[PDB]
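Scroll down for the structure; my scribbles are underneath it.
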Amino acid sequence: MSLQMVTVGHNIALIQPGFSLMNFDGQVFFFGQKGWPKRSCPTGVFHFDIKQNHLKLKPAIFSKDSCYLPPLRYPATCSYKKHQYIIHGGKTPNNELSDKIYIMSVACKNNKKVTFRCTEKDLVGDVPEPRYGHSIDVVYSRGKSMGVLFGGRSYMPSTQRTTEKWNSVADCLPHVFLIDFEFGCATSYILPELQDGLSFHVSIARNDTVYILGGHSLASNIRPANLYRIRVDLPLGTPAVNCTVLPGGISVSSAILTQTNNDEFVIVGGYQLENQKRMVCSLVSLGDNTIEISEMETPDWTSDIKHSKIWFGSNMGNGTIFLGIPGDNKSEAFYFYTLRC
DNA sequence: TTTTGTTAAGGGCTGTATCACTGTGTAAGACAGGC
């Protein structure tokens, strides 16, 4: 794992905590810019290309049949296999939470210049309340595909919300949501094993299962060291969901996850306590019914990283993470690194 | 029969309206990078 500093072009201000990166056919893209999109890039979607440790953000265009989704911070994202990206929830530049779900796909790649399709999917049934900091992944069971959504935070319900605490947030009830994108429907499942709310956790999806790692629970103000396996079977039109607690769970919120090889993932970064950062790294190796979490060699962090109180980042896709920390003195607002695996 | 106003010309304290003067905030422009 080699750490490398990155320089940024004129529009560095766009990058903020809560941003996301999506990878299409090796090409990386950036979404969730700070502020509302400007004339320079009306979509809020950017080619995110790092050449010789220099990062350029170049505006990307939408197809004629696209939505223009608002920039979203801490939305739930996953990748769907004809490869597309699912974005659900998040905070908008006006601090509202969206209940909408957007789908990003490549509409046209002409002479290495990508046009995107952003389509909004209506959701009916048990729609999950607007959220941020929650997970969504795709499971495959019995030749059928289903979305699994869990966790996050939201504002108080319209009945109890008051202007003195107008921005107060609470964890959502820990109901797993099965989401059929084909029909646009959502079903909620209460499980006894998920008693507490959880947000900013990590989710790993393999076949018919999603594992839930770390995260932070507001009510207890704990980052629990639990690992949850959630299995989904889809026999015809009657889905079934079952959860199992598995000991050996890491305790981490806001960690970043990257795939280094099939059935092996690396977990880097995050927070172990409010004032402490998780400097260690984990390797997760997947079996068809087993999951293994092993400590790995901690990278050669610089002193700036070691002493930073906050860091934020995203997975670039090619086993490489894009990281960031703030700096004061004279000078830059943010300093960015790329950690390879 | 007892209190006040009043005239005119004119003489000091007092109150406020400027002086001159510059730093400084805001904004009207100019300008140059998007390797």
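Going by Swiss-Prot, the residues shown for chain A are 1-81, 88-336, 340-350, listed in order.
Determination method: X-ray crystallography, 3.2 Å.
Note: Cβ is positioned from N, Cα and C throughout, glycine not excepted.
So that you can see what the record holds, here are the features copied from Swiss-Prot:
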MUTAGEN   A:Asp128 to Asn  Does not affect the endonuclease activity of the RAG complex
MUTAGEN   A:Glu199 to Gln  Does not affect the endonuclease activity of the RAG complex
MUTAGEN   A:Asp202 to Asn  Does not affect the endonuclease activity of the RAG complex
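Cα spacing between A:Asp128 (mutagenesis position) and A:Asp202 (mutagenesis position): 28 Å, rounded to the nearest whole number.
There are 13 other CB atoms within 10 A of the CB of A:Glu199 (mutagenesis position), with all protein chains counted. For the mutagenesis positions given as A:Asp128, A:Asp202, the lowest number of other CB atoms within 10 Å of the residue's CB is seen at A:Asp128.
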